[PDB]
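Structure first, commentary second.
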Amino acid sequence: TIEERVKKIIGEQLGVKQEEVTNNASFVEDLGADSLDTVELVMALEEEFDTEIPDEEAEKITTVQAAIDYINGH
Amino acid sequence: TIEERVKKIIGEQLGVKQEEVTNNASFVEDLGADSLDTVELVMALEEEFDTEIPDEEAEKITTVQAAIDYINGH
Amino acid sequence: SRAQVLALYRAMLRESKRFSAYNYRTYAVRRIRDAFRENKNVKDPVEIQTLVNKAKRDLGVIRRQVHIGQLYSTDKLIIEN
Amino acid sequence: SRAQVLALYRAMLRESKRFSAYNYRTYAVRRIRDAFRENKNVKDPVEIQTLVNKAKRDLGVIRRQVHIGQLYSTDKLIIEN
Amino acid sequence: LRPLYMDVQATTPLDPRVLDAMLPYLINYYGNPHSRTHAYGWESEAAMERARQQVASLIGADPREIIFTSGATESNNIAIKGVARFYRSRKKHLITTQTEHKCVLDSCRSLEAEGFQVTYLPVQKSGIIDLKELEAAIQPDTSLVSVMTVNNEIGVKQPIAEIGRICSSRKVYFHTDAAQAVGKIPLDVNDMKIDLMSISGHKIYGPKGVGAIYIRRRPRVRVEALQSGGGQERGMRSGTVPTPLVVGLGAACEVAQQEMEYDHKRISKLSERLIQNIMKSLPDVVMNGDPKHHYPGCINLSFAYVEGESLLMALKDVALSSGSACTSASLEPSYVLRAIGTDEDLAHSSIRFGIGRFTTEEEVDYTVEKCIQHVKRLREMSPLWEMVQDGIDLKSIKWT
Amino acid sequence: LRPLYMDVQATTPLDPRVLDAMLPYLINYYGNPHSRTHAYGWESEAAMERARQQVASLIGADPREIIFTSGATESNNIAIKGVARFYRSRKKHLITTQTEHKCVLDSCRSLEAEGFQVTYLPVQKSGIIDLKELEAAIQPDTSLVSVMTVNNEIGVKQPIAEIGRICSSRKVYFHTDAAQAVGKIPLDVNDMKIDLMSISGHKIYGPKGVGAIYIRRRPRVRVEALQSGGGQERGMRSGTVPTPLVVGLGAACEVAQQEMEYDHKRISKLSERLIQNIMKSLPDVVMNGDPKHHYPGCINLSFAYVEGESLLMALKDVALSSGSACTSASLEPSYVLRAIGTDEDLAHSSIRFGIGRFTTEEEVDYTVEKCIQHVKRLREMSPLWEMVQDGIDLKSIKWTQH
Amino acid sequence: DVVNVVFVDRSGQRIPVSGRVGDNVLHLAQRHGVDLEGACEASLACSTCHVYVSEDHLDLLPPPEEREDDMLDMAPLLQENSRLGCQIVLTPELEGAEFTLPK
Amino acid sequence: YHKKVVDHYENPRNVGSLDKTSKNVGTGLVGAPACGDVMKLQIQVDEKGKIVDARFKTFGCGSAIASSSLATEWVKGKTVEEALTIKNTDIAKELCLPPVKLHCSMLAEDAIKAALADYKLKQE
Amino acid sequence: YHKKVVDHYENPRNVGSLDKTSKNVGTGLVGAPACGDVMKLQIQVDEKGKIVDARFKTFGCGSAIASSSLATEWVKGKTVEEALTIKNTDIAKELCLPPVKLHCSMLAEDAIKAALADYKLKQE
Ligand SMILES: *P(=O)(O)OCC(C)(C)[C@@H](O)C(=O)NCCC(=O)NCCSC(=O)CCCCCCCCCCC
Ligand SMILES: *P(=O)(O)OCC(C)(C)[C@@H](O)C(=O)NCCC(=O)NCCSC(=O)CCCCCCCCCCC
Ligand code: FES
Ligand SMILES: [Fe+2]
Ligand SMILES: [Fe+2]
């Protein structure tokens, strides 16, 4: 399940305890994460799902919904 | 001039005194060259002109005329 | 600043994750993360530029050593299983 | 096995000319040519196979050393001008 | 599948930065540093002089005070034998500790065979010498005092600054073996009043087969050279200086000077983790050496009623070391654990854990789990454990 | 643009095969060879034993007779000092040559302050010792005889086999410094009756800071250890064995055994090339050393009326060496040239040329051309040349100053 | 203000010489012919004023200067009681001192 | 470490104890001469002169554990006279023990002999 | 490899000889080949009493050739009394000669003095 795997990756990367993660929570505003956190979250996404994410789409990935849409589309 | 340069390369490689190379002289019989000298001649041809010769086309290069035709064609 | 530093961080992490050795991969990843953590609140642009230069040189060293370790590789450790 | 030996000779010559250092490049090319010419008349297939395996190991060594010398390269010699 | 490395006291892995500094001199700059007529020698000499400055910067000293050697063994030999032979006409007494390294102890034994008088200072049950015993051991004809900074077996730190103050008050040269302390704890030869110091390359994540010795120039300490030849290294160590090795030594010293405070914090946290996790799950486990003056990277634990080499054999996926007399080639017991007053039963049960720069929490937890399970197994196997659990005291039992 | 390297006697470049062999132990196999309980120590020890076997195979000895050191300086120190000190209760006399390397000479002079008697054998104008003098210099209390195989300054070869047969007849231990001969000329310890041999890693395209000494076991030769410690290397050299360095030394010895016949032939043809082209174009050029008993790789030439250091300064594009006092930090003239009866005028004019495995014909030709033109330029600048061309005699000419 | 010292030449001859406080040991030799060269003449640049001081009186001398130690390092036949004659000044503590000239 | 030593540790054969109060059990407990090696070897005898069980417990090195395990294996199935013949030479030849390791085999033989003497003393 | 020393070596300025058989030419020749540095410094004093030309030929190390060239440059176009004012210290300072190579500067000073003395013993 892509939804569960993405949520698990985000929770493991950001310490959100798997319950503060939702389909409308931002990485920085809602969850406690900085840009350095965001870079390794995106790198962990690229590690789990084999995909060379371009920089443009990487900066477009700012929320859990955006990450889920990207992974489901690719 | 390609015509002069190819013959000159063969002259350096096989030590022909620049007189023995003709448009119909073979590498093995007419000139002193075993397979080891022909490999070294093909590499020298690939160096003077920055054109890489496929192995199948390298096998076809047995005389001066074959090398001349290959270089003029490419 | 932000953009260049973020890109350098990403490149350094990418290159360090390619270490063949477990001793070298984990230490490099952990050290990069801790250093970018400790230098988050620097304000002097000269100090920032010096840090970026140091990170660039360390990135070069990491690239060379990672490739050399890929040339001379060995068996994984018992904990990587 | 003539084609195999010729292909190995060609590969060894191509890889040796990529040596960054002048001394290593010249020595490798000259040594490969001399070694292949000195064994031109070997008849025993076992000895031929032993020489082929030795040349394969030498080719691997040459590849690794050529690349690592490309990673750490210096200025050319005065004679190369 | 290779095992984990937890034996950093024996030797350390090469730092990739040190290897990246070494390789250009192993590929392109191969000239002799003593060749004065061409650019090859000029650049090799420049690299050597930079390496010397890096080592001096690390130990807080002048570059002219640094002499490159082939290791801490030769550095200790130079220090001890050279000082003793140079100051022979007036000073014929030496002072060292019973817990010193074998190179120092063997140099002292050889000098004793050479007609010198050597006093071996006992230590307390904590591994630390008695400063009062040091002051009472100094004679008007005492030449040298040698105390190591960090012990390679139990990891206890000696009062180096106090010892150096005492030696400078009594006008006695003070040598310290810092092969386990350089790049790990702060060192300043001037604040500590050190006259001679030994440095090892492969204890600081540098190359093997290279070392250095510090010799003080104000006030000038003089040694008698042991290696004869063409007067390299100011005439104190003859023979060609290995340029890649000294460059690696300088790179390692610079990297250590930059990384020391982070490494110490990380290693201390990991050492607390290991010690606490081992103690909370295994009864009758004792740490060898005093924790108050202890370097956290060397951990020595005795597992009662379990033999050290049997435990090491059980821990086949972890590389470790033991003070057991059965791991020695000559069946030699641990003289350090005899000096610190450990019973022989618990001295055969000692395991040395090494936490270094590249050690991970994963490795530490894996080692702790494996140790717990295998110690439980060997204790269920052990007759000493049987008798102790069956209400019997080991001392009262007759042994043949 | 870097200069050409023609100074192989000072040190050699690392062979790429040697570096290829060393690299795995600088990255993955970093264990201590003396670690008895884990796999890192076991693999390091296996590599060390393999390298020891390689060195023994190169010199035709048993592996148990090989002890790793930090270089040929340490090997010479161990040999001379340990042999002298172990047998000093009955043996108080040593024999060596005046053309030996400074490590041997300095060890002998440091033994003279310890109460030993040392005889320094003179050499002939060829640079070869006279065997009758060696036989006449041996005493009933003689301990050791030390003669180097190949001279590092002029490249002459001593009759090692005859010296070994004389020493065995007289029951005297024989040591030879082979740091310039290992991997270059054939060596066999049993056929030459050699009791001790010194080996240098970086003279045979191996890593710096590593060496070896051969100590014969039957009949047993015993030395007094100089480095105290944990009893490593059969108790003869304490300290941790540098596994990458000894692995590189063994790889160097294996490559040298395979490549010595080709290297020697092509180095001989290059040396013949160089000497013939310099001689035919420059008058008053003299080779130092007997051409008969000479190793082609080490060429020492004197260019009359041109000082050595100025010629070296002219050849800023070629890395070379000289034997001039002006190149020495202490203004020390070459004692090897003085010992072979070279007059002081030509001692300051000497240049050493080095030809190795990695030397090309193009380098030799370039060096010869530059040397010819710069010697001509310096001779046109020299007052000695001016007086000689004038018909004047420099020897009769008294010197207005010193 | 008279201090008596003993000079031992290169061939083991004790030459009793009488000097006064404030004199230079090196210059106290040539006046009485003890053959010390002192080429640099107290410039601390030649180290030919080398001399061996007696063990008892060596500790009384002031610490050698850094340039004096730099010269002493090169000095042949260096010993633990080696000093430079140009830098030794006679004092009442130095009564009975013996100066030995190195070979 | 040798294959047989590693196998003899990794696979326990007779690690345990036997009731000392039982009359048909002989217990040996000996110690190495210059190291911390301790072996407990116990043998059991049925109604006839046959050894039906033997258990060991060893505080010592891996080679000592292996020596005691081989000793209990060889002791099991024999009689007292057939077990008095077992020597440290045979144990060392089975385990391929290096010269520094002969103390374990000698200690195992001593444990065997002590257990047999103990059996005789209690059966008296 | 000082910039000033090799400057005079690759571009030596007054290399040559002069007529020893001349009334207005002084010839100096000092040093010995056994020592390793020999210099021949020649001057030509005009009718006005001011050096107009100078030539040198030096057998020796590169610092010696640089010192000889600098000496020929400095003593040209000056009075003999002004030429005597040149010391080896000035040449060493200009060429940055290390202490080991001061023999070159002293030898050049002696060569200048010898040429001046030859003029002072020939002009009469
Ligand atoms: P994000 O929160 O939007 O942005 C985070 C950053 C840090 C970019 C932001 O807070 C910022 O702009 N901070 C200002 C200061 C700054 O830019 N800090 C970082 C400067 S670059 C730096 O810190 C270099 C660190 C070098 C690490 C070397 C690692 C060596 C490893 C060797 C392995 C062998
Ligand atoms: P051509 O006339 O067609 O002849 C082609 C050949 C030689 C293949 C043919 O004549 C033939 O079949 N000959 C029989 C013998 C033979 O083929 N021998 C070759 C064996 S392989 C060989 O020569 C190995 C050479 C190894 C060189 C190693 C160099 C290492 C360098 C290390 C440092 C860089
Ligand atoms: S005279 Fe030269 S140092 Fe005293
Ligand atoms: Fe044991
Ligand atoms: Fe000179």
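Shown for chain I, in order and in Swiss-Prot numbering: 35-158.
Here the Cβ of each residue, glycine as well, is placed from N, Cα and C on the backbone.
Shown in sequence order, the list is empty: the chain has no residue 6+ apart in sequence with a C-beta less than 8 angstroms from the C-beta of I:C69 (mutagenesis position). Among the mutagenesis entries in Swiss-Prot is I:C69 to S, noted as: Does not affect the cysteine desulfurase activity in the presence of FXN. Does not affect iron based stimulation of the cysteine desulfurase activity in the presence of FXN.
According to Swiss-Prot, the feature active site, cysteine persulfide intermediate maps to I:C69 (among others), an assignment based on similarity to another entry. Annotation note: I:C69 (mutagenesis position) sits in a coil segment as assigned by DSSP.
Packing around I:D71 (mutagenesis position) is summarised by its Cβ count: 30 other Cβ atoms lie within 10 angstroms of its Cβ, all protein chains included. Here Swiss-Prot notes a mutagenesis experiment, I:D71 to V, with the remark: Stabilizes the S-state.
Annotated Zn(2+) binding site per Swiss-Prot: I:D71, I:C95, I:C138, in sequence order. According to DSSP, I:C95 (Zn(2+) binding site) is assigned to coil rather than to any helix or strand. Within 10 Å of the C-beta atom of I:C95 (Zn(2+) binding site) sit 29 other C-beta atoms, taking all shown protein chains into account.
Among the sequence features in Swiss-Prot, the mutagenesis site I:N122 to A is noted as follows: Stabilizes the S-state. Taking the Cβ of I:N122 (mutagenesis position) as reference, residues of its chain lying under 8 Å away and at least six apart in sequence are, in sequence order, I:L136, I:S139, I:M140, I:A142, I:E143.
What Swiss-Prot notes for the published mutagenesis of I:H137 to A is this: Stabilizes the D-state. According to DSSP, I:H137 (mutagenesis position) is assigned to a helical segment. Here the Cβ of I:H137 (mutagenesis position) has 24 other Cβ atoms within 10 Å, regardless of which shown protein chain they belong to.
What Swiss-Prot notes for the published mutagenesis of I:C138 to A is this: Does not affect ISC complex formation. Does not affect the unstimulated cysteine desulfurase activity in the absence of FXN. Loss of iron-based stimulation of the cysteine desulfurase activity in the presence of FXN. Loss of the [2Fe-2S] cluster formation. Cβ environment of I:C138 (mutagenesis position): I:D71, I:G94, I:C95, I:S97, I:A98, I:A100, I:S101, I:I125, I:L131 lie under 8 Å away, each six or more residues apart in the same chain.
What Swiss-Prot records for I:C138 (among others) is active site, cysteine persulfide intermediate, and it gives similarity to another entry as the kind of evidence.
Quoted from Swiss-Prot, the note attached to the mutagenesis of I:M140 to L states: Does not affect the SDA complex formation. Abolishes desulfurase activity of SDA complex when zinc ion is bound. Activated by FXN when component of SDAU complex.
According to Swiss-Prot, the experimentally introduced change I:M140 to I is described as follows: Does not affect the SDA complex formation. Abolishes desulfurase activity of SDA complex when zinc ion is bound. Activated by FXN when component of SDAU complex.
For I:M140 (mutagenesis position), other Cβ atoms within 10 Å of its Cβ number 16. The mutagenesis experiment I:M140 to V is recorded by Swiss-Prot, whose note states: Does not affect the SDA complex formation. Abolishes desulfurase activity of SDA complex when zinc ion is bound. Activated by FXN when component of SDAU complex.
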Recorded positions near ligand 5 among I:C69, I:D71, I:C95, I:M140 (Cβ under 6 Å): I:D71, I:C95
Local backbone state of I:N122 (mutagenesis position), from DSSP in three classes: helix
